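The structure under discussion appears below in the form of structure tokens.
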Amino acid sequence: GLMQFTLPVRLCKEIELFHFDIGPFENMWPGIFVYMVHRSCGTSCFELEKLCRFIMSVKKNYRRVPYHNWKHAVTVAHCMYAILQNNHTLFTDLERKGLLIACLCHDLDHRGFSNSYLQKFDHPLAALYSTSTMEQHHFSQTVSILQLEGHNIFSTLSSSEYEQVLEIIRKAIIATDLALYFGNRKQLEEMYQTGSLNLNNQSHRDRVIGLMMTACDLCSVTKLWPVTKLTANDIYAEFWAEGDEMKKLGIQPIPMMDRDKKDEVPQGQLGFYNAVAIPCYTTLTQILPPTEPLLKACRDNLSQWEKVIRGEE
Ligand SMILES: Cn1cc(-c2ccccc2)nc1CCc1ccc2ccccc2n1
Ligand SMILES: [Mg+2]
Ligand SMILES: [Zn+2]
């Protein structure tokens, strides 16, 4: 009850900032998550014994893949923490509880392959989940872990509150399918620009939570340049492996996944910032003004990729 998690002074201060990097000490990550849950939600939100046991089962069910790994799960949870903490009064008790767990669980048992590759391979999961294949799987794994003995962190919620929190987590995880982001943001764009956006409209909250999930998921682009640049290596390590597997199926991959076209990376990064990242943090900054530092950091990183193409680095 009176057992608080306390970080060293540099982490205690920097963790409140959007561009915080969780560091290379894997054994500190669970404690960092618990710290964030306690400040974001409260020390009474979860039983510490169950929470700690949930965290370690989630960790065990992330694989040793270059990018879509346990570090990614905690990083995305930390972007969510920073959004919630800078928007104190905009979110319910259930939403703060669910969204931190949603972020931690959002890539559970990821294999380092896209929905497209599961489809072309004809993987069993592609016949079970025709669309947002991996994202339905991540949610399926989340329910299964919550259903392990002494793992039900939501046990002190009522039946209605429990169903509500699992519906928040389900929508939040499905929303991390980037295929769904483009239409979600367009609708948010129209709703903001015609002034019809209403945060007491459940269907509108869902969309806004959705864009928050995309923003947290892409948050590598919002770090200081050295972190962004080194994370890109891990991102392309998965893509190129997938491109290798494409070539094994007798399918030339897209250039993004073809290691033979490494040189085009800087230009591919420009497109993704202009097509995906900047639009995402822009719409998010309009709806939630205090998330402006993500847009700013993302613009700074866009400029760094522009400097790479100009051979300045
Ligand atoms: C779209 N596109 C195409 C290329 C590309 C094309 C040809 C040759 C090399 C590359 N690269 C990308 C972006 C890759 C990418 C995808 C998701 C990300 C999420 C967070 C941070 C960085 C990310 N970067
Ligand atoms: Mg994912
Ligand atoms: Zn992710």
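The residue numbers of chain A are those assigned by Swiss-Prot, with the residues present covering 724-1036 sequentially.
Determined by X-ray crystallography, 2.2 Å, according to the entry header.
Each Cβ is built from the backbone N, Cα and C atoms, and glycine gets one as well.
The 3',5'-cyclic GMP binding site annotation in Swiss-Prot covers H791, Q992. For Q992 (3',5'-cyclic GMP binding site), applying a Cβ distance below 8 Å and a minimum sequence separation of six or more within one chain yields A955, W1028, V1031.
Taken residue by residue with DSSP, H791 (3',5'-cyclic GMP binding site) is part of neither helix nor strand, so it is coil. The local packing around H791 (3',5'-cyclic GMP binding site), expressed as other Cβ atoms within 10 Å of its Cβ over all shown chains, amounts to 23. Summarising the annotation, Swiss-Prot assigns active site, proton donor to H791.
In the three-state DSSP classification, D940 (divalent metal cation 1 binding site) falls within a helix. Here Swiss-Prot flags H795, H829, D830, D940 as divalent metal cation 1 binding site.
Under the DSSP three-state reduction, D830 (mutagenesis position) is assigned to coil, being neither helix nor strand. Annotation of the mutagenesis experiment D830 to A in Swiss-Prot: Loss of activity and of zinc binding.
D830 (mutagenesis position) has a Cβ environment of 25 other Cβ atoms inside 10 Å. Per Swiss-Prot, mutagenesis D830 to N is noted as: Reduces activity 1000-fold.
Swiss-Prot lists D830 with the feature divalent metal cation 2 binding site, giving experimental evidence as the kind of evidence.
Of the recorded residues, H829 (divalent metal cation 1 binding site) and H791 (3',5'-cyclic GMP binding site) place their C-alpha atoms 10 Å from one another.
Look at the binding-site residues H795, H829 and count other Cβ atoms within 10 Å of each Cβ; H795 has the fewest. One way to see the shell of the divalent metal cation 1 site is to take the Cβ centroid of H795, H829, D830, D940; the remaining same-chain residues with a Cβ within 8 Å of it are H791, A796, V799, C826, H833, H861, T899. Non-local neighbourhood of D940 (divalent metal cation 1 binding site): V799, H829, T899, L901, each in the same chain, at least six residues away, with C-beta under 8 Å from its C-beta. Here the Cα atom of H791 (3',5'-cyclic GMP binding site) is found 7 Å from that of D830 (mutagenesis position).
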